[PDB]
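Below: the structure, in structure tokens.
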Amino acid sequence: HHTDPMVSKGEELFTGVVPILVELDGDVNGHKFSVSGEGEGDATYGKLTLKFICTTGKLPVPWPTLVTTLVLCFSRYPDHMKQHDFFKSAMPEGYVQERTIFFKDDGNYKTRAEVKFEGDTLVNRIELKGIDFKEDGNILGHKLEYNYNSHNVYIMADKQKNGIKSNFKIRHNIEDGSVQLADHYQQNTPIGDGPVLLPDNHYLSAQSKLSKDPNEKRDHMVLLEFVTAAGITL
């Protein structure tokens, strides 16, 4: 497929439909919760289909606030940009994804995830810590709409850490027509010691649709996500 054997290796892991498992343990202002997710990814189309269930009862934060936390290795990199795909190049050993997410005029999430293969399954295992949230605020108050906007994720190399870093803003719609900004700081590091592809500056264009399973009585979120790399003409 690719003249670059490094690109060939990552592309081969992600050919066809890959099963996905997500496991999150979270604590936001002392509200402990867990989330389990299952579905599949087809990196050929940048396409994710996942269903998440809060396994501890009622989710104490709005589902939309967890979308970015809850597998950018499924991003579609155009052929001319496949030398810039850090995420697949770190597989199968995987990468660590860390974020601080600052909710404007509210609290912050700190997240640490390991994304790696377990046999044929792509696994995303996450710890989330949330602090300084307002009890009557948009997050602990559940004032966010169950929907999602399209966003750009700006990626830069972090040569010193053999990885990447990203800044980006998520705008969550509030039920009064306003927006709750969630400022994302991200860094990703390989788990293996082997080489990875360090990208030139580019962005991912992400589109997310949230729905409900009409047959599901547990607190849950159905996610359809598309992610495509862009911003290099080369």
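Residue positions begin at 1 at the first shown residue.
Quick check of the header: X-ray crystallography, 1.6 Å.
The backbone N, Cα and C atoms fix where each Cβ goes, and this holds for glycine too.
Recorded in Swiss-Prot as a mutagenesis result, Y148 to C (Swiss-Prot position 145) carries the remark: In mut1.9; shifts fluorescence lifetime from 3.03 to 2.74 ns. Under mutagenesis, Swiss-Prot gives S150 to P (Swiss-Prot position 147) with this note: Increases fluorescence at warmer temperatures such as 37 degrees Celsius. Annotation of the mutagenesis experiment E225 to G (Swiss-Prot position 222) in Swiss-Prot: Suppresses the 399 nm excitation peak, leaving only the longer wavelength peak at 475 nm.
Feature map: Swiss-Prot annotations on the structure.
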residue: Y148; record: mutagenesis position; Cβ neighbours (10 Å): 22
residue: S150; record: mutagenesis position; Cβ neighbours (10 Å): 10
residue: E225; record: mutagenesis position; Cβ neighbours (10 Å): 22
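Between the C-alpha atoms of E225 (mutagenesis position) and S150 (mutagenesis position), the distance comes to 10 Å. Annotation note: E225 (mutagenesis position) sits in a strand segment as assigned by DSSP.
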